[PDB]
Amino acid sequence: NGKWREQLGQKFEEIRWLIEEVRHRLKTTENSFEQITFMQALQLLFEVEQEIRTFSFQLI
Amino acid sequence: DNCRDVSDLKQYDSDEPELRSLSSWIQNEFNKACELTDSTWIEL
């Protein structure tokens, strides 16, 4: 549990980084496979980010 | 009988239909329609 507490900020460091990367790459792309994959990834990431924030708030 | 005294008469909107381009959500709809579920939904 020592180092376990400090990785929350580490994860938050790349959360919006990857969400912005996905947004940009979804905007740029032209194929149909890539667009569906990126949309599904975006929805998954929104769900996971809520989930982790909810548990982080509840535990503390 | 008095309907031909109007000065704002037009036949009909007989214009060419608007043109549209293909999107990607119909393929997703087909993919989701081609997959299996948990209930039975039928009985003969």
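Following Swiss-Prot, chain A shows residues 62-121, kept in their order.
Determination method: electron microscopy, 3.0 Å.
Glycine too: its Cβ is placed from the backbone N, Cα and C atoms.
For the natural variant A:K88 to R, Swiss-Prot gives this note: In strain: Isolate MA20b. The structure shown keeps the original residue. In the three-state DSSP scheme, A:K88 (variant position) falls into the helix class. Counting Cβ atoms from all protein chains shown, A:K88 (variant position) has 9 others lying within 10 Å of its own Cβ.
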